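Structure in structure tokens, see below.
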Amino acid sequence: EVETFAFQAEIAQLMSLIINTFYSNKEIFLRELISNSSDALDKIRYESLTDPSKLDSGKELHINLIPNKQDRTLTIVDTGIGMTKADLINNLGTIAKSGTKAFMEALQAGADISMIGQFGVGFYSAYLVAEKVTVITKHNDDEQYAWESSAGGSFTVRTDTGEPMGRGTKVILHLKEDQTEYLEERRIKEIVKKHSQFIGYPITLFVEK
Ligand SMILES: Cc1ccc(C(N)=O)cc1C
């Protein structure tokens, strides 16, 4: 059972701008996704300070980066708070309508795409490098769901029958053919060191056979 939804017009416009604007500094997508993971880990940590059972679904608070050259995917995994089905549908837990409005006003006023995270819509920078994004998520208060979009104005949500996650979010980037540098260990290490050096959770870069 797959449900297909239309993006709000403003979010579709944000995604088309990200896909179509000439902008060479694409590597910032990874900083934005890691920042979102850190924010989600902060939320479950805060909840656990008054209710330790919030971590019954997993005590470890971490971020994993998993490149797969055979599938041409880069996956960002975190054990943060996750997202309910309602959160997924409501722009992955963001205020993306008002954030897009502010972002595009900033762009016409001199800003560049790298400042997207200051407007709460950094997730959509994934489309700088990915032709399709799949988001698998599990929140303590809901079941495990898969969101997916290749842009083009629509996204899908379905219950996920894949590997149970316990709690957290996996962002699977199906990379564009010309963006495979983001599967190379030395390139990922460079970006993490440049942009994510002060993230307060362990970031483990997995290696491949
Ligand atoms: C937009 C978004 C996507 C994934 C996560 C996460 N890693 O929980 C958080 C946000 C705000």
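Since chain A takes its numbers from Swiss-Prot, the residues it shows come out as 16-224.
Per the header of the entry, the method used was X-ray crystallography, 1.5 Å.
From the backbone N, Cα and C atoms, a Cβ is placed for every residue, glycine too.
Relevant sequence annotations retrieved from Swiss-Prot are reproduced here:
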type	residues	note
MUTAGEN	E47 to A	Strong ATP-binding. Strong interaction with HSF1, HIF1A, ERBB2, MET, KEAP1 and RHOBTB2. No effect on interaction with TSC1
MUTAGEN	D93 to A	Impaired ATP-binding. Strong interaction with HIF1A, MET, KEAP1 and RHOBTB2. Loss of interaction with HSF1 and ERBB2. Los of interaction with TSC1
MUTAGEN	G97 to D	Abolishes ATPase activity
Would you pick out, from the mutagenesis positions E47, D93, the residue whose Cβ has the largest number of other Cβ atoms within 10 Å?
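Output for this query is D93.
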List the residues of the same chain that sit at least 6 positions away from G97 (mutagenesis position) in sequence and have their Cβ under 8 Å from its Cβ, in sequence order, or write 'none'.
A55, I59, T152, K153, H154, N155, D157, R182, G183, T184
Whole-number Å only: compute the distance from the Cα of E47 (mutagenesis position) to the Cα of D93 (mutagenesis position).
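For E47 (mutagenesis position) versus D93 (mutagenesis position), the Cα atoms are 13 Å apart.
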